[PDB]
Amino acid sequence: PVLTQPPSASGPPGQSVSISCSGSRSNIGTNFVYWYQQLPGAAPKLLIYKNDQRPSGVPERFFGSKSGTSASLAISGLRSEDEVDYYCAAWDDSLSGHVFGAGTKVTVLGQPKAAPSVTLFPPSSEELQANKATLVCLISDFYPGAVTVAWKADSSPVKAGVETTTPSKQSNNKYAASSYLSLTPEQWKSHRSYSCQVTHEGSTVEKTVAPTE
Amino acid sequence: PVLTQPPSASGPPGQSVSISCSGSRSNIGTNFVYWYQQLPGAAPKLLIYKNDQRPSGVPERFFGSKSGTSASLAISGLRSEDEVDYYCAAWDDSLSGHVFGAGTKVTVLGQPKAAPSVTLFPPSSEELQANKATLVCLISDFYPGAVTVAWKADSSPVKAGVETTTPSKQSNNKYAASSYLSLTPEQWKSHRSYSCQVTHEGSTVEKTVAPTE
Amino acid sequence: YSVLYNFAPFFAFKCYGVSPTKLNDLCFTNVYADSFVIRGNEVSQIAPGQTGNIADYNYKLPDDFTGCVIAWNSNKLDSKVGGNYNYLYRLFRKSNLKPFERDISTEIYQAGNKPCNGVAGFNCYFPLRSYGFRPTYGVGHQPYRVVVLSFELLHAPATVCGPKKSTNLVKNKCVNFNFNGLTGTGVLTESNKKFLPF
Amino acid sequence: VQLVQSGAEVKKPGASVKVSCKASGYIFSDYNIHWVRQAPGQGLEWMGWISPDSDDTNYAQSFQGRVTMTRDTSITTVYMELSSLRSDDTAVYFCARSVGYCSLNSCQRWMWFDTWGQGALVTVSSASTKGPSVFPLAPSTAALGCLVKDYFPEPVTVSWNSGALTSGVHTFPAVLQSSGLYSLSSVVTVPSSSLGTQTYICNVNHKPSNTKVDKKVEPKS
């Protein structure tokens, strides 16, 4: 069997939240449960061991315990400056090895939407000089994310390997995303109007840029 | 299927604890989970409903949530003046009804042992008047409980329907228990020495009372 | 046994049996050879008819023994500066432990009426607890490689016993000699016969 | 305790990669070392332990001959030889520090992972470090930028005005192309009064190819 764990969690700051890790008979209870936490862009670190002894290096803030099938990691309060996934680990006699949980996102609890701005970048003559043509459009200054970008030639959509990158977090409290599309120069000049659209869960703008200048 | 819960939980005061309720896909997540709590010697009362809004009549102290298969009821700290079981309830499409969890005991975290005292009460002539003979011995002034009382005639134990009552809580921070045994007057006078022993997890005393005065 | 007492000074060798030198004078056929590791604070209760922590949960002794224990200090092979959890002791058994028998189990012990089948309740405790061996610990918290030998009688004719102190050879002199269980008196002379090789 | 090492170099499927982290400040005769990788979007997996004292290392059920472990006592550093890398190997490598010691199969429940620091990264790759052949990108307030393509591996750094401009320079995430290429996008914001008058250049540095491409963006003609 494989240990499963909540994908995410919704807890407002200032109040305690807990994470549950459902298991099996031979994995939880008869074997100790360890909770791993990892910083983004850094190395992981153990949070609690043996479910009753706290490691040295952390103040008396967290709590972990096990109760039958599931093990509970009590998080007394939450700070908005630190959001860290928690891993669930145990041991099984039949598998004879370490098996790990999925991990859970923790988020704070609302802000109004912003006004997105999208730009279109047609290639220059140098890119067309090598018998190729690619198109890129970028969306920024939108909050929150979870946006989808699709291309449109104002008459019919084209699907020649359309891709969309995942949204990313910037340092000025905003999200950003980009889309790429590579074609042939023969089909590139077949249409004189190219654009891409964004889905801001209620806002949609079209960037009509002609491939002339 | 039947919803299951851990039989008891142990959380010291001063830090948050939570109770997990393992279930299934058709009972948890797609259906709301309700948490019932009942006072000893009184009526039950709902703690949280629909897993994200709180009832009116309770301060902002507790927390409840559901996450996939299991639901966690976060308890921000614990008071020693109130220890109340929590029930887990859900709804299932196959059985088309309400199914309830086992329930979980909550307790605070140690005190030193005490010196138990046991007494023996032989019956008078009025009880032997009724063509019957019963023997009772009582154990008190012991902390904690989980004691077992067995009869002994100082030569061989007797099993004629030996029963032992559960320990109870008194108002002076002490436990008490009692045992009963009913026999025939012919076998009652066959032995001139009766006693009962207690198991205080390390302490054992014998109350040798002759059936003469 | 000659090569026995060159394995560092021992810890305890009180015995209720025979001498090591008369083990060479009396030829045996069956001896038990089993060993285990216990913390040094829990070796003193290894005695016939003794009660202690490890007395009725891992290993027990009968009345008739015919042998004794061998123990010595082991702090350079099983002691680590970090942790050493390879060895563990069991102290939770439901009933009496019979003398000279082994038992291995992984099911969780229930101390009362609590139904446990893989869960660790407040009345159900795991019956296997590990040790910890560090150089920070003193003499009383160090592993001792306790090995015990028990001799058996009336199972077979004797087939195992040590050296018999073979000597040199003399010729052309009236001296006493003995052979392979064929004892006699005579003069040793080189032969010219042709023996079959059996 | 420290686990300072070097970053792992990209290796083709059907080849070998080496990841080793330095051990110092303690004797390497009591702590069994573990290897594990951080799989994105899911859990982690284990294959076995490494004992520097005796030849008693075992293997997991799903990892029979995938990993081969060799020991060394002079340098006190474990050595890696991975075979037949696949598409599921796209994860970072961290050497797990485990306290205590355990050999038999009923003593591993007591320990916990101690130290994590400065892990490496080993993932299979079809596309390989190739020299970039990037071309300037024409622009459309007004915005302009240059796009990088035909390069491997991630990442690359784009600097504008010889590093004198740092406001608005955000590295847009790339995408997993079918041919194995990537595309890092960096954009800057200029007023609309200057679009083809002031010269704007971007510098992209490529580490394993040791090439520096200085391209000047121009409007499309």
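Along the chain as shown, residues are numbered 1 onward.
Technique stated in the header: electron microscopy, 7.8 Å.
Backbone N, Cα and C atoms are what each Cβ position is placed from, and that goes for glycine too.
Annotated features in Swiss-Prot:
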type    : residues                                  : note
VARIANT : C:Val81 to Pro (Swiss-Prot position 445)  : In strain: Omicron/XBB.1.5, Omicron/EG.5.1
VARIANT : C:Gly82 to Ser (Swiss-Prot position 446)  : In strain: Omicron/BA.1, Omicron/BA.2.75, Omicron/XBB.1.5, Omicron/EG.5.1
VARIANT : C:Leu88 to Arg (Swiss-Prot position 452)  : In strain: Delta/B.1.617.2, Epsilon/B.1.427/B.1.429, Kappa/B.1.617.1, Lambda/C.37, 19B/501Y, Omicron/BA.4, Omicron/BA.5, Omicron/BQ.1.1; Contributes to cellular immunity evasion and increases infectivity
MUTAGEN : C:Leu88 to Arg (Swiss-Prot position 452)  : Increased resistance to neutralizing antibodies. Decreases HLA binding to NF9 epitope. Increased binding affinity to human ACE2
MUTAGEN : C:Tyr89 to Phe (Swiss-Prot position 453)  : Decreased HLA binding to NF9 epitope. Increased binding affinity to human ACE2
VARIANT : C:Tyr89 to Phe (Swiss-Prot position 453)  : In strain: B.1.1.298
MUTAGEN : C:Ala111 to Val (Swiss-Prot position 475) : Increased resistance to neutralizing antibodies
MUTAGEN : C:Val119 to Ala (Swiss-Prot position 483) : Increased resistance to neutralizing antibodies
VARIANT : C:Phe122 to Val (Swiss-Prot position 486) : In strain: Omicron/BA.4, Omicron/BA.5, Omicron/BQ.1.1
VARIANT : C:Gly132 to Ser (Swiss-Prot position 496) : In strain: Omicron/BA.1
VARIANT : C:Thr183 to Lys (Swiss-Prot position 547) : In strain: Omicron/BA.1
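Features recorded in Swiss-Prot, as mapped to the structure shown.
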| residue | record | contacts (Cβ under 8 Å, 6+ apart) |
| --- | --- | --- |
| C:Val81 | variant position | C:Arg134, C:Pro135 |
| C:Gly82 | variant position | C:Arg134 |
| C:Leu88 | variant position | C:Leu128, C:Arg129, C:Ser130, C:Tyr131 |
| C:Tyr89 | mutagenesis position | C:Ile38, C:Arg39, C:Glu42, C:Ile54, C:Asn58, C:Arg129, C:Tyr131 |
| C:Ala111 | mutagenesis position | C:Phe92, C:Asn123, C:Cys124, C:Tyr125 |
| C:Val119 | mutagenesis position | C:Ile108 |
| C:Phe122 | variant position | none |
| C:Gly132 | variant position | C:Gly83, C:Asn84, C:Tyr85 |
| C:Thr183 | variant position | none |
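Among the variant positions C:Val81, C:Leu88, C:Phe122, the ones with a Cβ under 8 Å from a Cβ of chain B are C:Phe122. Proximity to chain D (CB-CB distance below 8 Å) holds for C:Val81, C:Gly82 among the recorded positions C:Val81, C:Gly82, C:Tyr89, C:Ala111, C:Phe122. Here the recorded positions are C:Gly82, C:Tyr89, C:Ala111, C:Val119, C:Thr183, and the ones sitting under 8 angstroms from chain A, going by CB atoms, are C:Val119.
In the three-state DSSP scheme, C:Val81 (variant position) falls into the coil class. According to its DSSP assignment, C:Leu88 (variant position) is in a strand.
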